[PDB]
Amino acid sequence: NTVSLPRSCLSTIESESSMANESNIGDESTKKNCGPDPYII
Amino acid sequence: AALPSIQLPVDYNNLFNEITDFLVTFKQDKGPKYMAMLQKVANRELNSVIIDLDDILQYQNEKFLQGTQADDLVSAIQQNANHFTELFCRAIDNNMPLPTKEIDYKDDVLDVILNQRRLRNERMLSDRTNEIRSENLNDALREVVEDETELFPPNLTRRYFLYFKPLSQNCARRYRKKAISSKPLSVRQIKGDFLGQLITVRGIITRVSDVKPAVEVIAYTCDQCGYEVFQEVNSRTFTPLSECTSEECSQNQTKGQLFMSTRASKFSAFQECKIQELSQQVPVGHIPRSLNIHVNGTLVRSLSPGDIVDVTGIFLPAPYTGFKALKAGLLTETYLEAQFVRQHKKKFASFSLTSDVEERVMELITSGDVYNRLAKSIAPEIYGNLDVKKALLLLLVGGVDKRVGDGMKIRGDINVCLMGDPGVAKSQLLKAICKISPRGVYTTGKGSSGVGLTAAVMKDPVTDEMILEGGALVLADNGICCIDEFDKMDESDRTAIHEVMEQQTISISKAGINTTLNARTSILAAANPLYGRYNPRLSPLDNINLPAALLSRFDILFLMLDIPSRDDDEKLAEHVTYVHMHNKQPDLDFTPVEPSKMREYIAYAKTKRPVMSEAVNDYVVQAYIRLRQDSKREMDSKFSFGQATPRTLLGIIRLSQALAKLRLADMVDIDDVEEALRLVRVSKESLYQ
Amino acid sequence: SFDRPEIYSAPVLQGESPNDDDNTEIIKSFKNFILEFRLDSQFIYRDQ
Amino acid sequence: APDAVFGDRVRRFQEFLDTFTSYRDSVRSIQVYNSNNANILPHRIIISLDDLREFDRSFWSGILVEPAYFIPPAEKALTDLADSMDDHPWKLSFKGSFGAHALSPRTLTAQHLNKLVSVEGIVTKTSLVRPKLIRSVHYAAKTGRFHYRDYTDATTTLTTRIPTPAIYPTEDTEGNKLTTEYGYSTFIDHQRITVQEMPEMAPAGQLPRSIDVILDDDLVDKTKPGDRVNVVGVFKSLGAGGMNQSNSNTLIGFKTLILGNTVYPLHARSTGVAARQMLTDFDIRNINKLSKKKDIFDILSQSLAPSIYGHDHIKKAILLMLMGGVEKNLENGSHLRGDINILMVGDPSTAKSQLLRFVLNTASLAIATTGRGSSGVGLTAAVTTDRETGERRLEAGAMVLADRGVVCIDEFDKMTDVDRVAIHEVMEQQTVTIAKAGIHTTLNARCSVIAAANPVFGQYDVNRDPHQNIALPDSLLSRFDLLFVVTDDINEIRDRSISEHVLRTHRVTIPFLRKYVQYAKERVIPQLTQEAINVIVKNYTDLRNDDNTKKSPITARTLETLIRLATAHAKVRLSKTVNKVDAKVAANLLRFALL
Amino acid sequence: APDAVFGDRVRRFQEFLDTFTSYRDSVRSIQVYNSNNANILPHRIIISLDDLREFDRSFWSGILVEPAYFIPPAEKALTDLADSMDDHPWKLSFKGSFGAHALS
DNA sequence: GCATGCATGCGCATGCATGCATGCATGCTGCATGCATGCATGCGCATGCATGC
DNA sequence: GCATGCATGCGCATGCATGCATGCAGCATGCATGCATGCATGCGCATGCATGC
Ligand SMILES: Nc1ncnc2c1ncn2[C@@H]1O[C@H](COP(=O)(O)OP(=O)(O)O)[C@@H](O)[C@H]1O
Ligand SMILES: Nc1ncnc2c1ncn2[C@@H]1O[C@H](COP(=O)(O)OP(=O)(O)O)[C@@H](O)[C@H]1O
Ligand SMILES: [Mg+2]
Ligand SMILES: [Mg+2]
Ligand SMILES: [Zn+2]
């Protein structure tokens, strides 16, 4: 009201909750990486 | 799991066993048919195998009626035709008899290479088995030998092509089945539900491409190891190999550079043709659509532009090729792969005598009165007009072409021109003649002009080369070209027709084109008087718009006037109104001959070449002298379309030759010249009433 | 909707003369040693 | 996973289908037909937005404003009913009043996105119908099993979904090779069309606006270029308007189009879409009743253009042309004409153009042309264009479009020879032949003609022969079945009467006439009878052997004209055969026109 | 999507449960107890590898050597039978002789 | 009853799993640039038709 | 019949969407280290108990 969609997922910097920290890791050692341009409209 | 499995009611081992049994067992109502075919293939006298589904259905019914079980091979082939080609190939490669003829210096090179490859295969197998036996470490021995040794695969040792042909309506109707593969369809009706099936299309061919080699498997060679590497290709483009991939070079550290070898490679002869809908198939207020056909193997050169045919083929998909921005999902393009061709009208050149044709022909001659019987069967819905029909039949048959030597040439084709008052059914006769002829074309005035006649320069989509597309006059080569509204044309078209009648060629000298075309065609024209109806108060040459020389350039020039007469009008009205009440002509003592038999008889007659005797020559010279002397006085009184000239004598000779050919005789007689002069005199009674 | 093309080979000619320091000759020599070597008139390695 | 709102909406739409029983029996009837006749009908029905409005206003407004949330529930409910009632999923279509949501391509803006709309316009260009791969099936030779895979894209569902770009499988899970089974795979048809603003509604002098429409499966070839069409669908956006990645460019926006679900062709004047009405039993009873009266021809004739004074015989001729004769196709391959043509030469205030415009307004399919208005390729369709795929194609002209219809020509005498030679073939052979660079075809042009012409000297002259007054080639006149001459001679009583008539105007209805003509043309095909044969033979002989000076020549075309007129009159009579009265009427009309 | 091998294996294990009729009544008894006493028992039963050996050697060897492909089908078959009998998914346990697969 | 060795808790020194951040060099990928090609048009000239004359 | 002016189709230049690659420079990320903390371990000393004289 050049806006662009975020280049990275915003669920990491946004510490939404304490369980959100748990949800951002799983299945042993592998890190969580959503990739480049993960968002859709 | 990803890529789940599904269950279908299709077992392929059962079908392979059934294929083998059929290939070794079928009997035609002599040994097995296909075994004899395979023996001929092995001896290098055949190149293509045709599999008829009628044989398969007969085999199935024979097995059923005596109790035992059998599978439905016909429907399986119909619904999934593309998979059974290789099944049949593999079955056939397991039964081919050994060649009973030795290979000599007069065989094809492909056969030599194939035989060398087979001998090499056997030598490698024997070497491997000997080496294994000598080690001291028999089904197991051959198994281990087969496991450790390379060979040349079966596809690189075949020499034949295999095609299917559909189920005819007769066999299915007699056996109580529904032959899907032979129900003709238009391009409109072929939708995506028919992909992967064997279907038949009815249409008219509009374009054909030149034959070129399409590579199936490329071959390379390695000087380092001596192996031969083969690269399959099934795409519009491919990437050549660079470095060797054989076991020896693969296991080593220094690999060799592959070099391409054209002679060992596998090629196919390829053509692509377009097919367009017939008028009767197009809906109301729509434009006809098209379709693409692929032809491979020995079936090439079987389609020429302008042919109405029924093509058989397997309907298969292809990758999308439109604009990227308009692609929504996995879109595809369609094409037809040809397996069998049939024509609606047989060409004369392909004629051949045989019991079936001979019986019909002999019946026709036995019935007697061939001349008038053939003449009266041309457009039997038109009353009267008998001598015009005789002239038209003679134009259909033609004369004799003579090579005089020193490169000189005299035509043997007869040109006829009709010119009369309005409403005399000239157009009906033009159209009927165009429909009877196997290579006939129909044109009307200004609708066809310029490059519509002759030819134009364009670029081939399939190949990257320039070509010439023939017009009306080139499409009817060795046929009849019908021209309506002959008097309303432009000067250029008139000049082109003039040259074509002159010397059967068209010369063009324009920007980007300097060539000569072939126009071995006959002309059938129609025209009208300059003031509508004919005016008997004016000179004949003042009632028409064409130059007098052009009129003189016709063998027969007919005048058809409409003089009211209370008597003949009654007969004409009765005929026409009867024809409208029913769908047939009124006469009962005469039966018309259908177009196929007429075409057969004309094809048989065209093989003759009668010759001139001495008495006939004396009669001809006397008649020519008398007629030439007479014509000058008439032309002086300004009452002749044209004075007699040597072209009249040549036309008389041609007509006599045509009558002799129609009689099926090796020599000419006096009666033929009598009839020729009789017709040439009849040409102009309308001008003496 | 085509499938994947294949590649294969077969031996015809005799290439360059084999060198001693190439992998295939090493393999053949080792195979001969395994299947032939004798000790006390016995094929120890083949038997074991 | 399941959603509660989805289930509640499914339940509500099931209640809606329960309260109204027409769609239920429609589905039952479609299934019954498909079972009995196996042609296969598609699984689809039409719903009225009005009934939805009386039933549940909230659900109505949801479908109108939020189709992506309310329509899939309705389709599922309909599919559930269809699957429960019988011994492919089903789809829906919408009709009724769309209120403010009925727009045109010019007045369709970004505030209507994601909502259900209904647009009107003209079809400008279609696309080639292509198959789309949905499910592939394969075979492993080493194991003897069959596999498959499914594919989807963004345009097959109204709601946004997370992409799953599956690859085409060539191997097995264990490494073995695979073989494609083209006969066991599945393909669906696909097309794209363009719609523009109507030429009769767009502002003059201004460039037009257009919108794309996507069609699938059973709505793939329901229109052709040049039609007037009404398309109902969802105006939708796709992709990212340059938002993803940097994409510095800002000029482009979001791609938009319509995912159509309903296509309706509309009839207009001077267009290629023919008018058809639905015939109810009341209409059939009334028509079959009126068929039994003896002055039916007189009533139907006097019904035509009642605002004009007199010209009764021309009214009769126009009715005969509207009905028409029968065309014959012999097994040999010959064709015999069945159409009727009319020409009018008259004085310059004889109401020729009024009757011509009446014929334009009343015929189910008619195209209006003027002398110099259309010429060259504009009449025979002799113009060639080409696709962006490379091929060259043809596009229909005035008479090619009017196949099986009528064509009105005004100022006929103002034409030239180049197009008269062209129209000769149309009027006799009823075909168009084209031979250009890369085209050789023949198009059907079975149409009738009605025309009006002016005398040479401004007004018709009785002191000269007709040839000096008409001045048209004899071969052309022979192709016109009827030629009429009308003159205005001053007469006190006639002038008085026409005056009171014109004053009355200034201070059977057509729809029933159209229904009557449609039924008669569709249902009745009479045959020739010996009585009419004798009558026509006698009349043709007498006309051909008389000394009277005529307005036109006499040929076999006159005999065929007699047969055609007799058959058309019998068609008017709804009788399956031609009697003596029809032949006598044809002879009387021909004699009056000639003399 | 559905798999044909999975369904065939489910059908075969259903046939196995049909030939031997102790596990059916065991499941019935567990359900009866849980209905009457409401303590809740877990939904599980024990199968004998020996009986499987007499019944179908191929299925026996599949469970012994390819549990990831043969056991989920068996659990689904047992769950289907349990859901069909009554007016959580069920699990399986193994006893009997494990042969060479008994280790430390 | 008295003296002595032994094994059992206090009082620690010290190494090592866990877990988080930080400067940097790496490897990848969008992107500006080079380019070929086939289609569309802006237009002038040579031909055939229409209109007086 | 005879001469002029206009549509019309042929022939030649030229602009422009499409669609492919290529050297390069920017940007997010894995990696070497830099370090804090809490736990266990082994290592003696003070000593309460058992044994012998
Ligand atoms: N001798 C005849 N016999 C039957 N029908 C005829 C005859 N002469 C003319 N006709 C009819 O008259 C019409 C003449 O039209 P057409 O075939 O174009 O000939 P033309 O061009 O000579 O007028 C045709 O439809 C035809 O059916
Ligand atoms: N017979 C008639 N009956 C009623 N009105 C007529 C009649 N003749 C002429 N007119 C009137 O005169 C006008 C003639 O217009 P128009 O149809 O162009 O005649 P034309 O084409 O003969 O010049 C019309 O508006 C019409 O109202
Ligand atoms: Mg004609
Ligand atoms: Mg008018
Ligand atoms: Zn090599």
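We number chain D the same way Swiss-Prot does; the residues here are 16-53, 90-138, 151-570, 651-738, in that order.
Quick reminder: no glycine exception, Cβ is built from N, Cα and C everywhere.
The number of other Cβ atoms within 10 Å of the Cβ belonging to D:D410 (ATP binding site), over all protein chains shown, comes to 16. If you look up Swiss-Prot, you'll see D:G409, D:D410, D:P411, D:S412, D:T413, D:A414, D:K415, D:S416 marked as ATP binding site.
What Swiss-Prot lists as domain 'MCM' is D:359-566.
Under the heading of mutagenesis, Swiss-Prot lists D:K415 to A and annotates it as follows: No effect on MCM2-7 complex helicase activity. Loss of MCM2-7 complex helicase activity; when associated with MCM5 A-422. Reduces MCM2-7 complex helicase activity; when associated with MCM2 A-549. Secondary structure from DSSP puts D:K415 (mutagenesis position) in a helix. Within the same chain, the residues at least 6 positions away from D:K415 (mutagenesis position) whose Cβ sits under 8 Å from its Cβ are D:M407, D:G409, D:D473, D:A515, D:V549, listed in sequence order.
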Using DSSP with the three-state reduction, classify D:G409 (ATP binding site) as helix, strand or coil.
strand
Look at each of the binding-site residues, D:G409, D:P411, and point out the one with the fewest other Cβ atoms around it within 10 Å.
D:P411
Taking every protein chain in this structure into account, which of the binding-site residues D:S412, D:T413, D:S416 has the most other Cβ atoms within 10 Å of its Cβ?
D:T413
ATP site shell beyond D:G409, D:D410, D:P411, D:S412, D:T413, D:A414, D:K415, D:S416, criterion: Cβ within 8 Å of Cβ centroid:
D:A515, D:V549, D:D551
In the chain carrying D:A414 (ATP binding site), residues 6 or more apart in sequence that have Cβ under 8 angstroms from it:
D:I371, D:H374
